[PDB]
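Structure, as structure tokens:
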Amino acid sequence: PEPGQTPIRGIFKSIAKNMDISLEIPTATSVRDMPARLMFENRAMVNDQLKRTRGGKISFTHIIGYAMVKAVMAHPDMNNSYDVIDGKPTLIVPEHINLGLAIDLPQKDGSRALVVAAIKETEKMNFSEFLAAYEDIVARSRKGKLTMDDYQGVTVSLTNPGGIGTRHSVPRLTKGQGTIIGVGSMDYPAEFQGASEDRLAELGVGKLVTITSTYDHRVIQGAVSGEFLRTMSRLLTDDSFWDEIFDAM
Amino acid sequence: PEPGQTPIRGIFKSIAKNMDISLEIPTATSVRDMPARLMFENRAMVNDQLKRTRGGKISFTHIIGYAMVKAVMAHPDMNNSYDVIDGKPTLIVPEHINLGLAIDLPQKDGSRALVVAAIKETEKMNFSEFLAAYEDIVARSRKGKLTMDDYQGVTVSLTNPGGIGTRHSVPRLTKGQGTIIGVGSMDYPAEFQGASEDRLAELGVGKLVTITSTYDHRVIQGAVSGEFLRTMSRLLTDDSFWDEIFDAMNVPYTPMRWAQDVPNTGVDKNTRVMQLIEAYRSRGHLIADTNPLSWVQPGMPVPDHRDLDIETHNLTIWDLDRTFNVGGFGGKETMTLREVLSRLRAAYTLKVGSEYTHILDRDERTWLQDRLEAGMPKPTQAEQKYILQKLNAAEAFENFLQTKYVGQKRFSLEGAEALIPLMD
Ligand SMILES: CC(C)(COP(=O)(O)OP(=O)(O)OC[C@H]1O[C@@H](n2cnc3c(N)ncnc32)[C@H](O)[C@@H]1OP(=O)(O)O)[C@@H](O)C(=O)NCCC(=O)NCCSC(=O)CCC(=O)O
Ligand SMILES: CC(C)(COP(=O)(O)OP(=O)(O)OC[C@H]1O[C@@H](n2cnc3c(N)ncnc32)[C@H](O)[C@@H]1OP(=O)(O)O)[C@@H](O)C(=O)NCCC(=O)NCCSC(=O)CCC(=O)O
């Protein structure tokens, strides 16, 4: 690359500014690893049904995203944020659960940028509605028909560095939000990446997913964040949770 | 310890100040666990070559350090830093990749301090150059002859808390840098630390290393950091990466190849092992270190010697520690594949290459086989000195004629002086 000093401008300047503002948020992180076997099996069944129907195709982020929404409803404290109004610390309780998706956008110029588009009012959706709303945001982001309203009102964020193969991450929390959830790689642990399928199948080793919760510690306690991740882990292996998805699809 | 309040001064004061400055950097961390089996195997081979050469000894930090440099070249964004020039946010793109090593220095006073010494211009080095530059910095740091220039110009840092046994860490990023890479413990997971080697070998559990990337989020995106770690993971198990290192360190054997364990189905592995033994006894000479020159004649057809690779016999690295019946090979009924390979290589691929399996008489073949596999007996010092005298006489005679009769044909033996001790 060509050395030298180039001023930061455009979307990148706004990103840099927001990261500087985020320094004023005291954050803590909870990390939990969850079995992913049942997620692999049941997603395959759903995709098989969609194939015969000639519909679409769900991803792991759809399932985890929906499970996350359910877990926030079970633990509403995770949706709260902090602010200083009139010079007093205030606990903001949002009216809806607006799920922010971290969407990586490799631009045609060459550089890549990350944006957080909101899926609004997720607390009043089923899986079918959630999937439609999810795909709408993603579809528009690629073609680049996102309005300013799409970027506003985010109450909780979801990021998926696990696609690249990152085991887990400790992301930054943006101002005006309570927590951000990171989804790690859904793969065998590194110590099993050389083992044969026969030996793994014999022993009964399953794939895992690591989920992180980075939250504002001024308004969210560590126990609440822990219980939130526990709920998510339970949902992903719950009969009722998967029955709901199967009925919807 | 003695209670009280003591002002911080010296190097410790500068460290404390720098850590306070680092609070203004919004950092995020990516964590990735990588298989370390191939790193253990191939490092052993390199160190074995250095032992015979009587050279040095490479470490895991050398390999990971070099792989990290390669990964930064593949992802240059990781080398960029942030600064405010004239009151405007600026993206600084450095001209070189200066790798900072976190060196722990237990001082003679009693206290220990950490310093970050720079290896400069790593983007224009091979492994040999990198290793030399690495060792130079480390050597000088211990004796304490580091100049001020060594501490300046760091663009990216590498820290290794894994030596102590820390699984992974979330370190702090210093101002003027884009990212810092942390290397965790290269060991079995805690859940396997009580398991027997037999059960681990049977299942095919490998050691892992956890690498972290802590980066300035203002200039480096999470996707870039993720892809950086992915590249590092690929390099550490890449054939090309290890071929480059082997060539630099002059290792004659083919590196062990990353491959999945194979089931003991069809042809038994005991069969395969004894086929490997016959392969080496028959064709081991094809890869023997018999040529004094590193020379291959262009236009001479290179024979195929795939029969000497364990892959050809449907064996893998995961079979190395498994025991097989070798039917009296090496005067033992049972042996590990590792030991079988060691004995075969020692007998057939070192300085003596033998062709005897073509001999039809079994007593002849056995006589030769027993002596070749027993190996050369260690000569006495008197015998060694006698060999030197003969070598000296051979060379000195040739050199004397060259001096006294420069323009006279003699057909010198120079380059083949070992003929004289051979005939003797
Ligand atoms: C909009 C989304 C979220 C949509 O993604 P989706 O998962 O729905 O689809 P996709 O990525 O196209 O999926 C492609 C394939 O990857 C698989 N896949 C997806 N997530 C996975 C995971 N965690 N583990 C394993 N496999 C995964 C899918 O099943 C699919 O497999 P099949 O082909 O079999 O279907 C996309 O843009 C995305 O993935 N963005 C990544 C977010 C990102 O870049 N974040 C920056 C990190 S910022 C951060 O965390 C800071 C800290 C740090 O990490 O450093
Ligand atoms: C200059 C270096 C880096 C050179 O180290 P090298 O690895 O080249 O050699 P060495 O340490 O002498 O190696 C001794 C033995 O340990 C092994 N070894 C080295 N690193 C290893 C690892 N990650 N896992 C397992 N084994 C390891 C070597 O193979 C070798 O085994 P053999 O004998 O079989 O060859 C040295 O000073 C060092 O190791 N420093 C430690 C770095 C440090 O203190 N960082 C501060 C953490 S600050 C930080 O991270 C903040 C966050 C936090 O951790 O809390």
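Residue numbering for chain B follows Swiss-Prot; the residues present correspond to positions 100-523, in that order.
Technique stated in the header: electron microscopy, 2.1 Å.
Using the three backbone atoms N, Cα and C, a Cβ is placed for every residue, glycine included.
In Swiss-Prot this protein carries:
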ACT_SITE  B:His316  active site, proton acceptor
MUTAGEN   B:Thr258 to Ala  Loss of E2 succinyltransferase activity, but nearly no effect on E1 dehydrogenase activity
MUTAGEN   B:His316 to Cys  Loss of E2 succinyltransferase activity, and 2-fold reduction in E1 dehydrogenase activity
MUTAGEN   B:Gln320 to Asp  Slight reduction in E2 succinyltransferase activity and in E1 dehydrogenase activity
Exercise. Tell me the Cβ neighbour count for B:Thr258 (mutagenesis position), meaning other Cβ atoms within 10 Å of its Cβ, over all protein chains shown.
Key: 22
Exercise. Name, in the order they occur in the sequence, the residues of the same chain whose CB lies under 8 A from the CB of B:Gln320 (mutagenesis position) and which sit 6 or more residues away.
Key: B:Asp176
Quiz item: Which ones, out of the mutagenesis positions B:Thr258, B:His316, B:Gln320, lie near enough to chain A that their C-beta is under 8 angstroms from one of its C-beta atoms?
Solution: B:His316, B:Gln320
Exercise. Consider only the mutagenesis positions B:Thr258, B:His316, B:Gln320: which of them have a Cβ under 6 Å from an atom of ligand 2? Write none if no residue does.
Key: B:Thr258
Quiz prompt | B:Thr258 (mutagenesis position) versus B:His316 (mutagenesis position) - Cα distance in angstrom | solution = 19
Quiz prompt | Structural state of B:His316 (mutagenesis position), classified by DSSP into three states | solution = coil
